[PDB]
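Written below as structure tokens is the structure these notes are about.
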Amino acid sequence: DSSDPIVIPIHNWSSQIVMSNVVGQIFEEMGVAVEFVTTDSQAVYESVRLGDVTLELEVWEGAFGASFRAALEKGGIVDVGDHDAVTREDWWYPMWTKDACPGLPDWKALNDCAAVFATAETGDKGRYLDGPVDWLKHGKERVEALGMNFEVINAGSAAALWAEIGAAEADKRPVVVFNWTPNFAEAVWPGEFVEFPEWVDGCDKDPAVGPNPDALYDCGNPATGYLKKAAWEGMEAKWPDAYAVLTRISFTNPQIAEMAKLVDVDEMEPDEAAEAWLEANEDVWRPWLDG
Ligand SMILES: [Ca+2]
């Protein structure tokens, strides 16, 4: 394998940053140097395509599938394979919300009960709290396409999502906020995703699909989204061994939810958790090296 270091992008939610460090140490284990960089979560696909960054370890189908597809179409990035995980990223509510709006999880119920989700800032509209803007791109677009009486506010971090959900528990205040599985949160605050329109092939390209035959983004995200691994086209050539390990690398829901939990509940630094997780789970990743 080449002497050039492998460049691993790090973003702004817990499993991704832990997973990234877990994998880095694995690569180092077999003698490949690695370097980390923090990047915007949507823009990283163009960077991988160009080889400014070597790979991406968490290609969520829902949030990043379009940017991935777009890079792939341009050329220069490679679908290395999928983790054995299935993902869902969407508007979500803690279970007590049903008390206020028992038509849920139907998205039409959500909208019917809109005024219940209003905050001082949205006045008469329901408040949806999205995550950082480099995640789900099209909240506002989805609201307009489905013609919902909601307004969208982007949280400044993942932690603000957990703050809001947690802070609504005491008075069982209805809230709807961005969330995903696998992840630690649902285990803390049981709930459900809003059932938006079923994702179908090319709802982010073809208006004729979805409850709005005249515009895009009227679909909810995939209920069984993939979680892919992407690589720069040059990676297999330069680091065949690291690339081969990368094709074998596969984390599951439980492992991912656990990694998230280590930062968000147990309050560990992502790199500390990664080193701990590795040491505690060498039954997991060893065979990826062939041993
Ligand atoms: Ca449509």
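What you see of chain A is 43-333, where the numbers are those given in Swiss-Prot.
Header says: X-ray crystallography, 2.2 Å.
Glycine residues also receive a Cβ, built from the backbone N, Cα and C atoms like all the rest.
Annotated features, as they stand in Swiss-Prot:
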BINDING   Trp55, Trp102, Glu131, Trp177, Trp222  trimethylamine N-oxide binding site
BINDING   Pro249, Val251, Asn254, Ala257, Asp260  Ca(2+) binding site
MUTAGEN   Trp55 to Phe  Significant decrease in the TMAO-binding affinity
MUTAGEN   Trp55 to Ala  Nearly complete abrogation of the TMAO-binding affinity
MUTAGEN   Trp102 to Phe  Significant decrease in the TMAO-binding affinity
MUTAGEN   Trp102 to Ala  Nearly complete abrogation of the TMAO-binding affinity
MUTAGEN   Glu131 to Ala  Nearly complete abrogation of the TMAO-binding affinity
MUTAGEN   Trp222 to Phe  Decrease in the TMAO-binding affinity
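Annotation note: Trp55 (mutagenesis position) sits in a coil segment as assigned by DSSP. In the three-state DSSP scheme, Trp222 (mutagenesis position) falls into the strand class. When other Cβ atoms within 10 Å of the Cβ of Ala257 (Ca(2+) binding site) are tallied across all protein chains shown, the result is 13.
Listed in chain order, the extra residues whose Cβ falls within 8 Å of the Cβ center of the trimethylamine N-oxide site residues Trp55, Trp102, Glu131, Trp177, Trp222 are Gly104, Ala105, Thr129, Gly173, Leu178, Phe220. Cβ environment of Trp55 (mutagenesis position): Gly173, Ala200, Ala302 lie under 8 Å away, each six or more residues apart in the same chain. Comparing the Cα of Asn254 (Ca(2+) binding site) with the Cα of every entry in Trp102, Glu131, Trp177, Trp222, these being the recorded positions, the smallest distance points to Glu131. With a CB cut-off of under 6 A applied against ligand 1, the recorded positions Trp222, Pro249, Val251 are reduced to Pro249, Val251.
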